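To keep things clear, I will list the structure first and then write my remarks on it.
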Amino acid sequence: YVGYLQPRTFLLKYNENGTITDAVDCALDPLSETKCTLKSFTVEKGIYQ
Amino acid sequence: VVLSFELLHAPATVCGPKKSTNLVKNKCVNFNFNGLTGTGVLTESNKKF
Ligand SMILES: *[C@@H]1O[C@H](CO)[C@@H](O)[C@H](O)[C@H]1NC(C)=O
């Protein structure tokens, strides 16, 4: 498999042992953009600019 | 002759002639680890590197 990288901002989650267990691509969709803006993987009900 | 220096943080691998002083722990000491200069106290770390 062959892919190509692009300049994208990411939100990486570090666990207690310092290993990346989850990540969020900010430009993938509006929900991920909201997660990036709030700097949290969990977003409560509401409206976010 | 133009000497171009690139000053990164972690990978140094190039240091001028200096004497490696013995390790001192559990007291306020100004350490210098490959340029990382700062006052602090040394303690055993149990995190998974
Ligand atoms: C971190 O490492 C310790 C070592 O035993 C392990 O018990 C723990 O489950 C690990 N935590 C992770 C992988 O999130």
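The residue numbers of chain B are those assigned by Swiss-Prot, with the residues present covering 511-559 sequentially.
According to its header, this structure was worked out by electron microscopy, 3.3 Å.
Cβ from N, Cα, C; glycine included.
For the mutagenesis experiment B:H519 to P, the note given by Swiss-Prot reads: Increased resistance to human covalescent sera neutralization. DSSP assigns B:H519 (mutagenesis position) to coil in the three-state reduction, placing it in neither a helix nor a strand. All protein chains shown were included, and the count of other CB atoms within 10 Å of the CB of B:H519 (mutagenesis position) stands at 8.
Variant annotation in Swiss-Prot: B:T547 to K, described as In strain: Omicron/BA.1; the structure shown retains the original residue. Following the DSSP three-state reduction, the secondary structure of B:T547 (variant position) is strand.
Between the C-alpha atoms of B:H519 (mutagenesis position) and B:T547 (variant position), the distance comes to 11 Å.
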